[PDB]
Amino acid sequence: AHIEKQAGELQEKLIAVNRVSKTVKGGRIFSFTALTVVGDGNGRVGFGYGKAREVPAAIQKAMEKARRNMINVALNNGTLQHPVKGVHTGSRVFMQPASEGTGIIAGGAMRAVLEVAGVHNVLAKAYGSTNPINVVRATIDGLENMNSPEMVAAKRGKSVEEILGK
Amino acid sequence: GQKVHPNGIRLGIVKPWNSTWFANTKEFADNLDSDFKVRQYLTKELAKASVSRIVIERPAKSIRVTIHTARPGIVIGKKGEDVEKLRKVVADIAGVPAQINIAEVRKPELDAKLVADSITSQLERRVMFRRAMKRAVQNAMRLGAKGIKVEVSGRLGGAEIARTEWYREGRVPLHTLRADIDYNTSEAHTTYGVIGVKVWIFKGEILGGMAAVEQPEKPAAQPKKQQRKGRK
RNA sequence: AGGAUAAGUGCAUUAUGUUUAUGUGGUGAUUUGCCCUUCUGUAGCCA
RNA sequence: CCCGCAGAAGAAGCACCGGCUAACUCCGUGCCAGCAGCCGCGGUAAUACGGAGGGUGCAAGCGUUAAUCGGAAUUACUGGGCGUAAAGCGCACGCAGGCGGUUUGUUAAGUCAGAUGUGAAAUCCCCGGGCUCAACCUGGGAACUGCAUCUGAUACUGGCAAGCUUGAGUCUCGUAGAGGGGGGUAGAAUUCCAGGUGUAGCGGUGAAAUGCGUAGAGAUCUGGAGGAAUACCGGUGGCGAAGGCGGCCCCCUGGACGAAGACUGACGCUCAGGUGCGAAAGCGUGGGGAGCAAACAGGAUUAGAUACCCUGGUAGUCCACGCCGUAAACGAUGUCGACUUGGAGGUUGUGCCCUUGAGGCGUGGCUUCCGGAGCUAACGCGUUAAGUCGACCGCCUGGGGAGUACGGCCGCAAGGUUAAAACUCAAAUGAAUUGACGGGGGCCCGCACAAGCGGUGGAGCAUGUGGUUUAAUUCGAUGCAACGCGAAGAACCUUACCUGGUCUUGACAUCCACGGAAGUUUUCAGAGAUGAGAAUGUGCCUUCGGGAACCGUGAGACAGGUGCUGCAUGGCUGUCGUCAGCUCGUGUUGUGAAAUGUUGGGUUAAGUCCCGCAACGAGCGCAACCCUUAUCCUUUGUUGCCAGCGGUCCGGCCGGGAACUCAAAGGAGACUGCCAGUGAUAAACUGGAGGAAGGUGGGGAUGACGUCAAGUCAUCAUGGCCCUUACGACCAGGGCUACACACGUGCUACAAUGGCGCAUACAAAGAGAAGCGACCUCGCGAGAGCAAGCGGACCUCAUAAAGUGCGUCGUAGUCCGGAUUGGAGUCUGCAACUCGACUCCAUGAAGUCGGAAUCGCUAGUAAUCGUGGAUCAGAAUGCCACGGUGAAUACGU
C-alpha cells in the first residue's frame, strides 16, 4: 500500500475546510472535505485534498495524500536563482532575486507555505485568484521553474549545465 | 431522523432483560413499582464504584440481586457489614427476605455508560469537544466490543445553537433480536443547559445473554416415567 | 422497347424529436476546527 | 544648561474586543433598539448590538476620512487582458509612419566605447561633527534627479547600387465551384377558371374552435391561367473580401486550386487617415403576387390572454438597382507569414494499383474527425493553435444604467457610427460538481394501480376533528406525515376548561411549634371542604423536651408548577420505503468543489448472484440466529385423552386402558437443493413431482446514513427565567360527548350467498386475591345480596353466533332495518339530569349499496359472524388477539 516521503520535521498546514451535501438523497450528512500542505524545509510538490465524517479524520486523510504520489525537491540558500513568474491555474505568483536580509514578507497561511519552500526572501506579489485553495502552489510550480547554484564562474555557468550530462 | 425503537421491541425472544421475575394477575403493578424503586435506590447506595449491568430477580420465597462490575468484591465492602446493609434495603423495599451475589458480565472493563461519562466531561467544562466523541469510540474499541454506535446531542461545545452529531464503528446490526447488547441514555445539565449521549454497544450476536434451551423439560431428571398411565 | 442496375432489395416518420394557465424573502450542524517525523519546520502553536 | 534644598508631592488619555485587524463572558431588548472604513449584522440562552467586568493596543497623544505613492501584472516600457469573463476594428485594398530574408559594395542618421566640461549646501543618501542623546543643523562625498561635443568603431538597424532565392509576382497548360454581371428553359403540389364525371363534409391542431362549403365544396379527367420556387444529387463539399453565394445551362469576366516548360529577382510586412463595398428587413421608383404574414379582426387558452396555438387578412414576403450599410458582419480565433510526431474524414489536381465501392500508396489542395509535444478556469485547442513565435495595427480597465448620452460626420427619412457620468450598487460576469428537474431521450419499484373484491364518503350509529355556541363547551395535531392517534374505557373525579367556597410550608418529604392519635364504630350541621358530639383506643419512639403516622393550624429554608420559549434545548418518534439503495476506513482522477464505490446490463428480500469500468477492504438496509405453524418423530399422562374392558342413564364423571388426539417444547422436513422451461454462460423466477407442506415451505419478527427548523418543554429531563397567599392546593357543581352541518375512521343495514319461524351443530383463546363465582332465595331479562369454590386445561363468564335442517319471502322500507319516543327494570357510588353503561315492553321513521372523493388487501388473506381480553370505579359500536364459515385473481406498468 504505497511508498511515502518524509522530512525529519513536522508540517500540519491546514489551508481549507468544506462540507458535502446531496440535500434530499439521503438528505445532508455531516461529512467534511479538507486541504493540507506537507513540505520538507526546502520544498515538496506535496498537496493533499481528502474527506471524511469529522474534521480530525478528514485532515489526517488529507495529510496522508500530501505524501504519496509526491516527492521532495531542493533548493540551496533562502533565495531562488531565477526571476521567474510562476503561474498555476489562474493563481499567478512572482519572484526576483534578493538578500538574506529580509526573510519572509507575507501574510495569512502564505508565510507558512513559503518558509518550507525556500523562496521566502524572493517573495514578490501575487495576482489572479489569491483565495486559500490555489495561492499555496508557491512550493510546487515555483520549484518546477527552478534554478539552483552549481558553478564557480558566471562565464562557465551555461558550460557547467551542459557537461552535467555530456 | 426516524430513530427506530432501538431495543424494546427486541426482548425476551432469546434476548435477556435487566429484570427476571414472575407476577401475573392484578399485583404485577405492585411488584413492578417496587422493582423500579429497588433499581433506583440500590444502585445509588453502591454508587461509590462504577457499575456495568443491573439484574434484580424474584424466585419462590426470596429476592436475589445480581450485579455486574468492572472489578468484583468492590460494592460488597469490607468485613461483611456493607453487604448486610445492601440486603437490609432490598428486603425493605420489596418486602421479602433478601439475597445479593456478585458476578461480572462478558467484557467487564467496558460498558455503555462509562463511554458517556467520558464524553460528558469536556462538555460540562465548555472546552475541547470536536475530537472527544472520536477518542471515546477509539478507547472504547481498544477495551473491547465488536462494534459501537455513539450519538451526541446538546447545545454542544456550549454553543448558542443545537447540534446533532454521531460516530459509528465495526459491526452493530439494528434489526437484531438474539443476544443481550448493552444500551444507555444519558441525561445531564451544565451552565448553558442540557447535554445527552445515546450509547449503543454491541458485544456479540451469540456471545453474551442466554442461549435457546436445547431440550424439553418433560423427559429430563424423571426417576419414574409414570404415575399410572394405564400401564399398572 | 433507357421510367430496366431492375431498389446497390443500402433499409426503418424520410433533418427542428414541438403545443391545452400558475403560486414572495432568509433560515439546517458545535467555544479548544486538537491526536505523522530528528535537523532546515507546522495547523491559536511547539520539539 | 548646571548645582544644592523640601516632598510622594502637582498629573492621563485615546481607540479596539463577530471577521478583514493585537480580545470574551454576564445582563438587557428579542430584525427592536442599534451597529457597518470594508464585509456586513440584530429574528432569545447576542463576544456583531446597549451597558459592565475583564482582556488588548498605542500613549500626551489617540483614532479616523479625502488625496498622492504602494498593496494591485487592479498605476502592467520592465510587467496585465481580448474564443466564451470588459475588450480583434464589419471586410478588402493601401499612402504616411513603423518595420526589412540574404550577400557584396558603400554610407554613417541611430548605436556603443573612449576623452574632456558640467551637475554648490544639508533636511533625503553615504561618511564625519556639534547641541543633555534625539528630533534639528552642518564639512567631505553623492543619488546632484539635468546636460554637452570631439575622436574612434562597425557587430547591429536605417540610407543607397547590382544580385541571390529562401519571400513574392507573371505567361501558356490543366481543374473545381451556387463568386460577380447579362441571356436562355422544363415539370409538379398549393391557387384559379372552364367543361365533363361526382356528393358532404373539408380544414386545422397538442385536442380544439374560428375558417371554407350545398349559390355543389373536398376529390378526379381533360385543357388554359399565373408567380414565387426548383428535390433527392447536396457533403463535415466548393466559391466570394468577411458577412455573403443554391433549379439546370451558355455569353461576358473575376478570384482560387494543381503541373511542367519559362521569366522577373525583396518588387517585402503591417497599416493611423483614407476610399470602396449590404444577409435581412427598413426603403425611393419600376416588376409582381399562388402560398404564407406584422398590423387588424375572430377563434382557442385562462386570473386573464398582448405571450402559447390556429384561422382569415394587408403592407410585406418575391425580383432589380439605388440611400446612410445593421447584426451572432466568424480560420467563433486581426492582418499576413515561418516553424512544430501524425493518422484519417469530406472532396479534388495528378503519378501509381487488382484503378475493387466517398479506398490505399506517391506528392500538392482546401476542408473536417481523432489525439501526442505544448496551452486553458472549463468547454476546448493541437500542424487551419487556443503551440513556438514574428513584425505592425485595432481595442479593454467592475457591474447596472449604455452600444445609449455627449461631440464630430454621413443619411430624402426613421436612423447609423465611435463611445460617457452624476446616481446606484457589492457585486456583475466565463465554467463546472451533485441534488432536484425536463413538459429533451430512456430506464425502475410498493396491493401504488391493474386482475378483482370489499370499505369510508350516502343512512343510522360509534367515535375523533373542525365549524358554530355558552360561564366554558379544554387541547395537541392538519393530504401521504392530524382525526378508533398523545388523550383505550371522561357524572363530579377525570382535567386541561369554567364558577363558587376555603387556606397558604401548602395533597407530599425533612426540619420547629400547637390541637385532635391514625385506625374503627356512630348521630348530626354545612354543599362538600370542614366541624361539633358520642362510643372504642391513647399505640409508635424518646429528656414522655418533643416528634413521626392521618388531619387541621403556622413560619422560613424548601416543596410544587398541562410556566414561556420545539431558531435555547435533552430524551423520544413520524415520513419517504422494504427506496433498493446508504455509510465507515482508505486509494485514485481533476487546480478543485467532489465524484468513484454508493453507477450500468442481467437477477433479487438482498452490496444476492453471472458480466464489467478505480474502486479496495468492511458494516448498515436485506439474509441469519429467533419465537410460531404445518404434518410428523419425540417425551409428559393432569386440571388432558379413551381402540378394547368395567359402574353405567354409556358422560373419561370414576375402577381402569396408552391405539389416540391432546397441551409446550426438542425439534425433524424444504435447500431455488433437484429436474425441465425461461434467463447472455449465470444468479434466480416459473413450471414439474412426492408429500402435511413447496417459490428462498406457511406466519411473524423484520426498515439503513438522514435533510424535513417535521411534532411533544404536556410522560419525563432541563437552563435562561416568572409566580411561589401563586402559572400551588383542598372541596362541590357544570362542560369536551352541545347540533346546523361538513369532514376522518370504523361499526351494522339496504338483502334472499340473506332474515324469519320452528328444529339442529361444533370453538379457539384468554380474564377473575379490595375480585369474580356453582348452589341458594329474588329476578320479564340483565342483575341482586349471601356463599362452597377459585387461581383458571380444575371453578365461572358461556345458550358463542353466523352456519346447518325444512318451510318461507319478491324490491312492496319488506318477509330487510329497526334510530327516535313513551314507560318500566338494572350497575360503581350519598348521588346516574344534562356526559356515563346494560336489560326489557309497545309503537315506529331514516336508509334501495350513496356524487366529488378514496383506501386496504396475495390467502387463514380479503369478507363476514360470534368470542374473550387490554383498558378496566361503572359500561363498547372500536382497538387488540382468537376461533366459526372462508373468495376473485395477480396478464400488464
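Going by Swiss-Prot, the residues shown for chain A are 2-167, listed in order.
Cβ coordinates come from backbone N, Cα and C, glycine included.
Here Swiss-Prot flags A:11-74 as domain 'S5 DRBM'.
Taking Cβ-Cβ distances under 8 Å and a sequence separation of 6 or more, the neighbours of A:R20 (variant position) in its chain are A:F31, A:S32, A:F33, A:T34. According to Swiss-Prot, the naturally occurring change A:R20 to L is described as follows: In strain: SPCR9; spectinomycin resistant. Not a ram mutation.
The Cβ of A:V21 (variant position) has 11 other Cβ atoms within 10 Å, all protein chains considered. Swiss-Prot documents A:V21 to E as a naturally occurring variant and attaches the note In strain: SPCR7; spectinomycin resistant. Not a ram mutation.
Classification of A:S22 (variant position) by DSSP places it in coil, neither helical nor stranded. Recorded in Swiss-Prot as a natural variant, A:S22 to P carries the remark: In strain: SPCR13 and SPCR15; spectinomycin resistant. Not a ram mutation.
Taking a C-beta cut-off of under 8 Å and a sequence gap of six or more, A:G104 (variant position) has these contacts in its own chain: A:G79, A:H121, A:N122. Here Swiss-Prot describes A:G104 to R as a natural variant; the accompanying note says: In strain: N-660; suppresses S12 streptomycin dependence.
With a cut-off of 8 Å between CB atoms and residues at least 6 apart in sequence, the same chain places A:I105, A:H121 near A:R112 (variant position), listed in sequence order. Annotation note: A:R112 (variant position) sits in a helical segment as assigned by DSSP. One entry in Swiss-Prot concerns the natural variant A:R112 to L. Its note says: In strain: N-421 and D-1023; suppresses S12 streptomycin-dependence.
Among the natural variants in Swiss-Prot is A:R112 to G, noted as: In strain: NEA-314; neamycin resistant.
Per Swiss-Prot, natural variant A:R112 to S is noted as: In strain: NEA-319; neamycin resistant.
A:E151 (variant position) counts 11 other C-beta atoms within 10 Å of its own C-beta, drawing on all protein chains shown. Quoted from Swiss-Prot for the published natural variant A:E151 to S: In strain: B.
For the domain 'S5 DRBM' (A:11-74), the DSSP counts in helix, strand and coil order read 11 helix, 21 strand, 32 coil. Counting in whole angstrom, A:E151 (variant position) lies 52 from A:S22 (variant position) by their C-alpha atoms.
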